[PDB]
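See below for the structure under consideration.
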Amino acid sequence: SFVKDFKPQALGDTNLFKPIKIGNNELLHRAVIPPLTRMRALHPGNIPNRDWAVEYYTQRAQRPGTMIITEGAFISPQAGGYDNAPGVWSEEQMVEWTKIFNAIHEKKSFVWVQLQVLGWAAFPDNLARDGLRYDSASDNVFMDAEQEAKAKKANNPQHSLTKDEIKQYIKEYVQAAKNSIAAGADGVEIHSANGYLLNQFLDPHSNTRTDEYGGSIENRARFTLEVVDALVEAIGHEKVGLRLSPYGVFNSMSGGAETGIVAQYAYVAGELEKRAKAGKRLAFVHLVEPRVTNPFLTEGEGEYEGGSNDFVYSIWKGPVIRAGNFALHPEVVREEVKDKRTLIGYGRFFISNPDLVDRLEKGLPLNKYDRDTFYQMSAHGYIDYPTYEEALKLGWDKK
Ligand SMILES: Cc1cc2nc3c(=O)[nH]c(=O)nc-3n(C[C@H](O)[C@H](O)[C@H](O)COP(=O)(O)O)c2cc1C
Ligand SMILES: C=C(C)[C@@H]1CC=C(C)C(=O)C1
Ligand SMILES: [Mg+2]
């Protein structure tokens, strides 16, 4: 059915429908699909779903000139820990990704691979099963008590990465990015948000290190920036973006409660602009808004009102993608896109609306999403959400 207490507003008269160039890609509108883990990848091998993934992405690429960022993809086995999330390290995996990229391109849309490394959000028992470490920035602070317990129970205690192990991850990021581009992707997004490994280094709660990778703003940012620099050199700055969530609390990050948090993220933005002025401007910075500090919470919950991401705009002068509860708030989007370098990511409602861009343009009702099938091993709630046309044929305007 359609979202009941929603008054759509047509956005076709705004900058949301003005073209913009991101990296090498000529976008025809500024509604972006942010990365959305769907847990349909197949085990063993973290293989993109051979049955349904091409169809899922094809459906959501249907509006020409759409930028799609893939679900997080693990750069290596050690970077993983979820059996049903895909990887980008193996030939088996890349074969399936190539089919996905080809399908998206056939619809005249674009695809950026999000490179994911879980750190303390990984399941320690899956990792132990495969002979892998349970990794994070530190070893004396844990995501929650349950994760700490699972780690100890599996004889896989949380491990504070050595400098050599950090370098090994960087090598893996480089190879994963190369794999992605070679298979046909338009670029990659470095995931440094949402409380995953790079975010665990950025955040002073999760990073209690006393070496060069902790203990100061510059040190906490080091790993993220090293990855940025490694990828820029490997595949080019025009093929690289960075995702950050300054106010996020998901996966036990500090958010606005940490008084030093804006400084931490301002420093990263500054270092990116510095590289930009040196002729290596990243394709974009992607920010999760304080509108959504935890994406497991229903829209309107977990909104932090005490901070804004606007500071980034004073520092970074390139494109900014903003994500977080925008689908139900066209009135907010209308104001945000008045800034001529701002794009809008729509997550949960792109899950439920394959033709979301058309609906945004014309102010059409939105399909409700089904949270119960966000992560189920099923075509249901993955590839069977209807377009507006199909919804009308199903009688949803009367349901
Ligand atoms: C089911 C689901 C899966 C997600 N997977 C990822 C992911 O793999 N990588 C990532 O950076 N963010 C992920 N997110 C966060 C979203 O990209 C987005 O920031 C968040 O959903 C808020 O946007 P929205 O209100 O438009 O949904 C996910 C969110 C949801 C609900
Ligand atoms: C279900 C997942 C593994 C996560 C859901 C939400 C976020 C922000 C991710 O990065 C993946
Ligand atoms: Mg149900």
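Using the numbering of Swiss-Prot, the residues shown for chain A are 2-400, in order.
Backbone N, Cα and C define each Cβ position, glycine as well.
Feature annotations, courtesy of Swiss-Prot:
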- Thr38, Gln115, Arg244, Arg349: FMN binding site (BINDING)
- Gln115 to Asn: Strong reduction of substrate binding (MUTAGEN)
- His192 to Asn: Strong reduction of substrate binding. Reduced oxidation of NADPH (MUTAGEN)
- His192, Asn195, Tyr376: substrate binding site (BINDING)
- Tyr197 to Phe: Reduces oxidative half-reaction with 2-cyclohexenone 6-fold (MUTAGEN)
- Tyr197: active site, proton donor (ACT_SITE)
Distance [Cα-Cα, Å, rounded] between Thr38 (FMN binding site) and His192 (mutagenesis position): 13
Recorded positions listed as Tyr197, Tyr376, least Cβ neighbours within 10 Å: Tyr376
In sequence order, those recorded positions of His192, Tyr197, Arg349 whose CB lies under 6 Å from ligand 1: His192, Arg349
Pairwise CA distance, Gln115 (mutagenesis position) versus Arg244 (FMN binding site), rounded so that it is a whole Å: 9
Cα-proximity to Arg244 (FMN binding site), 10 Å cut-off, over recorded positions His192, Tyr197, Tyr376: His192
Least surrounded among the binding-site residues, given as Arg244, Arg349, when other CB atoms within 10 Å are counted: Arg349
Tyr197 (mutagenesis position) in three-state DSSP notation: coil
Recorded substrate binding residues, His192, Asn195, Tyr376 - maximal Cα separation rounded to whole Å: 20
Neighbour tally for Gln115 (mutagenesis position), based on other Cβ positions within 10 Å of its Cβ: 23
Maximum Cα-Cα separation (Å), residues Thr38, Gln115, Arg244, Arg349 listed as binding FMN: 17
Integer Å distance between the CA atoms belonging to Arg349 (FMN binding site) and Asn195 (substrate binding site): 16
Separation of alpha carbons, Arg349 (FMN binding site) and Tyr376 (substrate binding site) (Å): 12
Those recorded positions in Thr38, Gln115, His192, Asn195, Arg349 whose CB falls under 6 A of ligand 2, listed in sequence order: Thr38, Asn195
